[PDB]
Amino acid sequence: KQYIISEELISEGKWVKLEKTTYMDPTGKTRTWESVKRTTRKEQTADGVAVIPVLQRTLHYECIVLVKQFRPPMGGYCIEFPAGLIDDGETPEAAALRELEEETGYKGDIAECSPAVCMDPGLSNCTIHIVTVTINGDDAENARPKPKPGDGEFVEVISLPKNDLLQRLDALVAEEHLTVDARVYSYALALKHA
Amino acid sequence: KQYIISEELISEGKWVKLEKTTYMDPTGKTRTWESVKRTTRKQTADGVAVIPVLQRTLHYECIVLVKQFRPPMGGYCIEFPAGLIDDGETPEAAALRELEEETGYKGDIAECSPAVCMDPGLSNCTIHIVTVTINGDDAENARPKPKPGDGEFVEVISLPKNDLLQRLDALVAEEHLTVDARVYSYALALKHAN
Ligand SMILES: Cc1cccc(Nc2ncnc3c2cnn3C)c1
Ligand SMILES: Cc1cccc(Nc2ncnc3c2cnn3C)c1
Ligand SMILES: [Cl-]
Ligand SMILES: [Mg+2]
Ligand SMILES: [Mg+2]
Ligand SMILES: [Mg+2]
Ligand SMILES: [Mg+2]
């Protein structure tokens, strides 16, 4: 039934633009919406990737590897899956493995790759692939992994046991001013609910 | 160690604004970011998203989801029921109300998250994730009455919790819908548990 009629640029930065979207409602009436988009999306099947990195080690419980960074939009520190935007011509899988190594030091193995999923669809068109990666933490490459962050990127790695992830997250939120990412929290809730 | 120095208004619409954030990086260098905010926030968060666990005896437990046209996306999305928190509403109350409006179901609060960020490299948007159980055998949830507002048009999609990830993948392959990242994350963790 519904569809876009027009998209009008309101304002365009270096990284983000705001648009006035006109669309057709299912009753047949024209309506508008204010839409956010990134300026950096070319032919990628998505803007970015987030990596679900399952750290596996003999005689250890599996960990989920997370990153903590300052997020200017939020005015504070956030705990998130490792993530970045997909470079032009780069596959979601390569992006995921590359970002994971850059942000964490770990060299993963692809497990699965989602279709493009929407970040906040009442607001933006932004999409990612969620890439599940296993990390063989018994491999020498992953022994004392060092982040290789880019210029102006500053990241702390936090590995939490999968079998207690929601409580460990809650305990971190209790001890500091920090925000957990909604995807991380969703994943931790399902681990509990399962 | 990092913090916000100033925020410059770039553009303000009715619903969304775009700002240029200046912040101190940990090296003591000053840096900028483009940040999106909603103009509607006061509340602990912009919105709520409901994880609605439909429980009917002798049936699989279902997660109740919604499908709607999303003008930013230019298409249809499958999401947790959700909406913005009304001024002076509790997150729990916003959760029950949205769940009723969007699905017709009347549910019970199980747990409620802290405020969690939607896309923190882009926006300051936050939600509470509220886990709600729905006693699908009660008479009030027999023929659920969705009471949605002016211009909302929602379809309800219940999927079994124990196969959620494979059911979503299917809807994407066949219906060309975009699944929400939080929904997808939850689904992944149901599979990844143990
Ligand atoms: C339920 C309802 C009725 C009529 C209009 C709206 N509009 C919006 N609701 C939420 N976010 C919005 C907008 C428009 N832009 N952005 C970003 C909502
Ligand atoms: C790694 C790096 C170095 C230098 C600049 C950037 N900037 C950004 N990266 C991603 N999204 C962004 C921005 C600025 N605004 N928004 C929204 C990133
Ligand atoms: Cl539950
Ligand atoms: Mg990143
Ligand atoms: Mg990065
Ligand atoms: Mg809604
Ligand atoms: Mg609503």
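We're sticking with Swiss-Prot numbering for chain B, so the shown stretch reads 14-55, 57-208, in order.
Structure determined by X-ray crystallography, 1.7 Å.
Placement of Cβ uses the backbone N, Cα and C atoms for every residue, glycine included.
In the three-state DSSP scheme, B:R84 (mutagenesis position) falls into the strand class. What Swiss-Prot records for B:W28, B:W46, B:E47, B:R51, B:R84, B:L98, B:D133 is substrate binding site, and it gives experimental evidence as the kind of evidence.
Under the heading Mg(2+) 1 binding site, Swiss-Prot lists B:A96, B:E116, citing experimental evidence as support. DSSP assigns B:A96 (Mg(2+) 1 binding site) to a strand.
B:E112 (mutagenesis position) is surrounded by 27 other CB atoms, counting those within 10 A of its CB over all protein chains shown. The feature Mg(2+) 2 binding site is assigned by Swiss-Prot to B:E112.
Contacts of B:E116 (mutagenesis position) defined by a Cβ separation under 8 A and a same-chain sequence distance of 6+ are given as B:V80, B:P95, B:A96, B:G97, B:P160, B:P162, B:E166, B:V168, B:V170, in order along the sequence. Annotated Mg(2+) 3 binding site per Swiss-Prot: B:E112, B:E116, B:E166, in sequence order, evidence recorded as experimental evidence.
What Swiss-Prot says about the mutagenesis result for B:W28 to A is this: Reduces affinity for substrate about 8-fold. Strongly reduced catalytic activity and strongly reduced affinity for substrate; when associated with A-46. B:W28 (mutagenesis position) has a Cβ environment of 16 other Cβ atoms inside 10 Å. Look at B:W28 (mutagenesis position): DSSP puts it in coil.
What Swiss-Prot says about the mutagenesis result for B:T45 to D is this: Phosphomimetic mutant; unable to generate ATP in the presence of diphosphate. A simple way to gauge crowding: the CB of B:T45 (mutagenesis position) has 16 other CB atoms within 10 angstroms, across all the protein chains here.
Classification of B:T45 (mutagenesis position) by DSSP places it within a strand. Among the sequence features in Swiss-Prot, the mutagenesis site B:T45 to A is noted as follows: Impaired phosphorylation; generates ATP in the presence of diphosphate.
Every protein chain shown contributes to the tally, and the Cβ of B:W46 (mutagenesis position) ends up with 22 other Cβ atoms within 10 Å. Here the residue is the original one, but Swiss-Prot notes a mutagenesis experiment at this spot, B:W46 to A: Reduces affinity for substrate about 6-fold. Strongly reduced catalytic activity and strongly reduced affinity for substrate; when associated with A-28.
Cβ neighbour count for B:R51 (mutagenesis position) (all protein chains, 10 Å cutoff from its Cβ): 19. Looking at Swiss-Prot, the entry for mutagenesis of B:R51 to Q says: Reduces affinity for substrate about 15-fold and reduces catalytic rate about 17-fold.
Annotation of the published mutagenesis B:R84 to Q in Swiss-Prot: Reduces affinity for substrate about 5-fold and reduces catalytic rate 67-fold; the original residue is retained in the structure shown. Around B:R84 (mutagenesis position), the same-chain residues at least 6 positions away in sequence with a Cβ under 8 Å from its Cβ are B:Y90, B:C91.
Quoted from Swiss-Prot for the published mutagenesis B:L98 to A: Reduces affinity for substrate about 6-fold. Residue environment of B:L98 (mutagenesis position) contains 19 other Cβ atoms, counted within 10 Å of its Cβ in all protein chains.
Listed in Swiss-Prot is the mutagenesis experiment B:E112 to Q, annotated as follows: Catalytic inactive mutant for both ADP-sugar pyrophosphatase and nuclear ATP-synthesis activities. Reduces catalytic rate 6300-fold. DSSP assigns B:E112 (mutagenesis position) to a helix.
Annotation of the mutagenesis experiment B:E116 to Q in Swiss-Prot: Reduces catalytic rate 2000-fold.
The number of other CB atoms found within 10 A of the CB of B:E166 (mutagenesis position), across every protein chain shown, is 14. In Swiss-Prot, a published mutagenesis experiment is listed as B:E166 to Q, annotated Reduces catalytic rate 120-fold.
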Spatial separation of B:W28 (mutagenesis position) from B:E47 (substrate binding site) - C-alpha basis, Å:
17
Under a threshold of 6 Å between Cβ and any atom of ligand 2, which of the recorded positions B:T45, B:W46, B:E47, B:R51, B:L98, B:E166 are retained?
B:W46, B:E47
Below 8 Å Cβ to Cβ and six or more residues apart, same chain only. Which residues does that give for B:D133 (substrate binding site)?
B:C139
Measuring Cα to Cα, how many Å separate B:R51 (mutagenesis position) from B:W28 (mutagenesis position)?
6
Is any of the mutagenesis positions B:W46, B:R84, B:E116 near chain A, in the sense of a CB under 8 A from one of its CBs, and if so which?
B:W46, B:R84
